[PDB]
Amino acid sequence: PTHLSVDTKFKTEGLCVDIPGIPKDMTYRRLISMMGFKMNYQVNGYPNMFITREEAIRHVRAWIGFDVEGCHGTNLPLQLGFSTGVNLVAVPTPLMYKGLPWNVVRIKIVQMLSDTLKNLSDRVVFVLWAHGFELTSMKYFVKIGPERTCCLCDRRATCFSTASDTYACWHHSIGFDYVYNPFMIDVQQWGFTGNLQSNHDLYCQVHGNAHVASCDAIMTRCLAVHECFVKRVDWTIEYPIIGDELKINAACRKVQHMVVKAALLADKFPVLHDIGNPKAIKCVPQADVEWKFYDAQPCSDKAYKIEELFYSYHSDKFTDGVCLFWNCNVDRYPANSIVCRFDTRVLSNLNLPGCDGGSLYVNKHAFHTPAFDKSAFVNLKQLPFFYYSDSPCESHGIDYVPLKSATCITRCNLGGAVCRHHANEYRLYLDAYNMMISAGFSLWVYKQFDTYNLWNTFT
Ligand SMILES: Cc1cccc(C(=O)N(C)C)c1C
Ligand SMILES: [Zn+2]
Ligand SMILES: [Zn+2]
Ligand SMILES: [Zn+2]
């Protein structure tokens, strides 16, 4: 059971208004044939245009919602909407474009999917809430066949050119007119009562319905993301590396060790309450402090209510010492806390748009993160940048310019001039810090945190 069998049954009830008289008994094989495509018993890596919900989840970076509305059916114009917010109008003769023939519309479709997906995926997955016109319009911009490679590189082919008779990936498709071997999945097959809007609005209040096709394409993908990542969480699915994943993760660990280590030296808390990931380790292994752990998985729907984590009878007194919420998203953090919170609004190849203000962060694993909320940090302040090091001034073993900085908290800086070793390490730490902030993470600390208290930890 690797791929979706073409002999699987397709429920056609959702198609009978755009297609009256459609047989209740239908398979993917007959559906594809009816869409105008011929699969000629092909054993060439493209067994079916439609994929399983499990194959869709592994390829979430490829998801593009797609909906077609009737403006007036070969005689009338179609409005093509995509989850990118783009609406094109095809004539058979919320960015809204006027009516144009299919030969120019298909050129724009290749450009849009290529620029949207080149740094996300090796393919496209059209996420549908199928009513009929979107399947019957696919023959005008899609060509299928055996799996292929790009003419300019080794990636798989996602586009085709009728001008040159060649194939290309999303990076080399400039001037290409057809979508080659796309994938698709009908959300309506998953068994739902009622229309798209009623089901979307039960969980999401951020995407409204301006009745245009892109609005429905957006609600469709949002509902698919909710069903696969909000209410169903699977942290056993690995995702390919497509960016700075390894640098971001390493940076996050360095920043965590640094920030926690300095808070324990500056304020000398007797106990630390580590609230979060049940697999967590002490980030500052050699610290003096009484380290106590509390398990809480990454919340994917709503942020944890602090009353349900801390109350209902552990030291019991979370008000003693400091609380560490490293990626443990709560509605309101206590005043005595150190916090790392992912900002869902961040623009990046790792952060995909999500459900109800949330976002889908895909870094080795997929984590739907709830909406960023500035009100959760009322009792805290933003943690400013600083580099602390109590290690010795010793070079050992890269060209140099002297470092002058008020945030290089070291004996060498205290004593007048920063040494080469702490200048190299300071600059590296600032690069890891910038990587982490730019990736979307935000740091917050208790109001009494002051780096001035770190100078007396050198005598
Ligand atoms: C953009 C990017 C970068 C590196 C690897 C991939 C990938 O997963 N492929 C299977 C090609 C992608 C899509
Ligand atoms: Zn290529
Ligand atoms: Zn939504
Ligand atoms: Zn030094």
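Quick note: numbers on chain A are straight from Swiss-Prot, i.e. 5949-6020, 6027-6047, 6076-6295, 6298-6381, 6388-6449, in order.
Any Cβ shown, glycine's included, is placed from N, Cα and C.
The DSSP secondary structure for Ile5967 (variant position) is coil. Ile5967 (variant position): 16 other CB atoms within 10 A of its CB, across all protein chains. For the natural variant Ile5967 to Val, the note given by Swiss-Prot reads: In strain: Omicron/BA.1, Omicron/BA.2, Omicron/BA.2.12.1, Omicron/BA.2.75, Omicron/BA.4, Omicron/BA.5, Omicron/BQ.1.1, Omicron/XBB.1.5, Omicron/EG.5.1.
Residue density at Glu6017 (active site): 20 other Cβ atoms are found within 10 A of its Cβ, drawing on all protein chains shown. Annotation note: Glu6017 (active site) sits in a strand segment as assigned by DSSP. The active site feature in Swiss-Prot is assigned to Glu6017 (among others); the stated evidence is sequence analysis.
Feature annotation from Swiss-Prot assigns Zn(2+) 15 binding site to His6182, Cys6186, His6189, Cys6204; the stated evidence is experimental evidence. DSSP classifies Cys6186 (Zn(2+) 15 binding site) as coil under the three-state reduction. Neighbour list (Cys6186 (Zn(2+) 15 binding site), Cβ cut-off 8 Å, at least 6 residues apart, same chain): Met6201, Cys6204, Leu6205, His6208, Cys6339, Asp6340.
Annotation for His6193 (active site): no same-chain Cβ neighbours under 8 Å separated by at least 6 residues are found. Marked as active site by Swiss-Prot: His6193 (among others).
According to DSSP, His6412 (Zn(2+) 16 binding site) sits within a helical segment. As annotated by Swiss-Prot, Zn(2+) 16 binding site applies to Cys6377, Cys6402, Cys6409, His6412, with the evidence given as experimental evidence.
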Shortest C-alpha distance to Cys6377 (Zn(2+) 16 binding site) - which of the recorded positions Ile5967, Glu6017, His6182, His6189: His6189
Chain break of 2 residues - Cα distance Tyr6295 to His6298 (Å, rounded to integer): 9
Binding-site residues (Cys6204, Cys6402), the one with most neighbouring Cβ atoms at 10 Å: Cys6204
Shortest C-alpha distance to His6412 (Zn(2+) 16 binding site) - which of the recorded positions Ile5967, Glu6017, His6189: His6189
Gap of 28 residues [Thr6047 to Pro6076], endpoint C-alpha distance in angstrom: 25
Shortest C-alpha distance to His6182 (Zn(2+) 15 binding site) - which of the recorded positions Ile5967, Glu6017, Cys6402: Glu6017
Among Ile5967, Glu6017, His6189, which are recorded as recorded positions, the nearest neighbour of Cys6402 (Zn(2+) 16 binding site) by Cα: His6189
